[PDB]
Every structure is written in structure tokens, then in C-alpha cells.
Amino acid sequence: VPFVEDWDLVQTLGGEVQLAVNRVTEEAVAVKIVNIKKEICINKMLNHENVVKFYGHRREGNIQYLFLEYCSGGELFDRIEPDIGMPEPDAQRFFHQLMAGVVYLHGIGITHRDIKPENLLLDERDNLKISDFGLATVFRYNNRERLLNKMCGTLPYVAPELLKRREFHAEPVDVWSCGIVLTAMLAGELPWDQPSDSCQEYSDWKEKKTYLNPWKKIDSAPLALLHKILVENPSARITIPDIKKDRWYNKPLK
Ligand SMILES: COc1cc(C#Cc2[nH]nc3c2Cc2cc(OC)c(OC)cc2-3)ccc1O
């Protein structure tokens, strides 16, 4: 069938990410036009309903193209109302979908390392999809865990061990950033610039001053979950199997 391989670039989404529409079928795809070898290699391993789908890649000279699932709903970031957040049932549904995606990644030994609402996209049915695997890495290979040491991520979402320890386990770092994303969804604000003792807001949290912002905006049930996720010691931090047993996580909301 002729021309079914031709795509028209119609608008810039985010190198650069463009919305491309198929000339014949009118199918919409996101095209990333450019570290890159690893991003493609990790994308080739991924297949999950809460992970932005990878269709393929092509290299036309010095320029590299990545064919990815187009998420028409845009970023979760744009669903968060500044200093308000969003309705608790929407935040719970997005958090369930985020946990499904992260469980999947950790199960195949991949850590995202940059979970934040700008990197969590929404499809036409508002289904959450983890995007941008540019900082992702393999932390488990041949059933052997590898401790990480590289400084990767975005400071307001990074776990405190990344700033304090030479080596650290990958999975609690992604759990922590999911807790900051949950905080942002329920309060429309980030709790601190970074999780350091020098940061007053971080010290206040460790001193359990939940009568302050953003915590005072969050109901006691999701706040009890945040108390288990945003634990400084990563060995004491709640694991995803235990997040799935949490009271607020399992609370029917409408
Ligand atoms: C799965 O791995 C990746 C996925 C993407 C992607 C993508 C993508 N798919 N669909 C969109 C985007 C960005 C974006 C940004 C948007 O707004 C800023 C947007 O609004 C509708 C849609 C989209 C980029 C690098 C990756 O490594």
C-alpha cells in the first residue's frame, strides 16, 4: 500500500518531540528527534499499558528518530492546579496507574530515575503513562542487583540518600519520587527545594510539623501513606508491595 510510511510533522510537543500524523491512516505518533543508544535499548525492552509505547527508531545521518505513542491528554503536570492540586479520587487513580507502571519497570530491572509530573503523560482516556526514559538504567541483571552511584533526576523529587550516600538501592529512589508526585497532586505544591537538613521545609517534615503547607492541605488517610513513603532512611521506607496494602491506597473514592 503506497504512502502508508509517510508522516506529517504537525506540532512541537516538547532534542525535540513532535506530533506526527500518518498521511494515509491519520494515526498520531510522537517523534523524538535528536545517552540516545541506551534510551533506545531501554525502550526496546518495554511493553506495558502504563508506559509510553515504543514503536521503533531510525537514524537518518547524524539525526536520530524515535517513534513513540502519542498521549493526547498531555502532562500530568498540567492537571495539577497550583497551590490546590486536584480531586483526591483523580489523584488516587493516577497514583494506582503510576504504581502499576513502576512495579512493571522494577520487575524487569529498570529504574526510571526522573519520575515527576512533567514525565507522566495522559492518553485520550486519561490513562497515566510513564515517559522519557533518557535517564533510565538497568539496576538488576541476571538476578543480581547493582547499587547506583550516579546523580540523576530533579532535585525537588530526588531521595535524600542520593545527596548523602556514595551508593544506594535504585527502587527506594523511584518510590520517593512517586511520593513527591502524590504530594504535588494533593496539594499543588512541592514540599522542598531538595531533601537536605539545610532545607527548613525538609527539617520541618522530619520534625512532623504537618500543620504547615503542603501537609495541612492533605487528608489524614493519604498523609499517613506519605509518612511511610517520605522516610529518610531508604531501608525503612515503604516498598511498593506494602504501598498496595495501604489503607488510603485501597479506600473506595468517588
Ligand atoms: C517511552 O520513552 C519515551 C517517551 C517519550 C515520549 C512521548 C510523548 N508522547 N506524547 C507526548 C510526548 C511528550 C508530550 C508532551 C505534550 O505536551 C507538552 C503532549 O501534549 C499533548 C503530548 C506529548 C519521550 C522519550 C522517551 O524515552
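By Swiss-Prot numbering, chain A shows 3-16, 21-40, 51-270, in order.
Including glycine, each Cβ sits where the backbone N, Cα and C put it.
Now, the feature entries from Swiss-Prot:
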- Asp130: active site, proton acceptor (ACT_SITE)
- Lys38 to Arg: Abolishes kinase activity (MUTAGEN)
- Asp130 to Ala: Abolishes kinase activity (MUTAGEN)
- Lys132 to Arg: Strong reduction of chromatin-associated CHK1 ubiquitination (MUTAGEN)
- Message: So the entry has no coordinates for 4 residues flanked by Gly16 and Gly21. How far apart are their C-alpha atoms in Å?
- Response: 9
- Query: Distance between the CA atoms of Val40 and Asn51, in Å, given 10 unmodelled residues in between?
  - Reply: 11
- Can you tell me how far the Cα of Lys38 (mutagenesis position) sits from the Cα of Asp130 (mutagenesis position), in Å? 18
- Cβ-Cβ distance under 8 Å, sequence separation of 6 or more, same chain as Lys132 (mutagenesis position); the residues meeting this, in order, are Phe93, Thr170, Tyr173, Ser193, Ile196, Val197
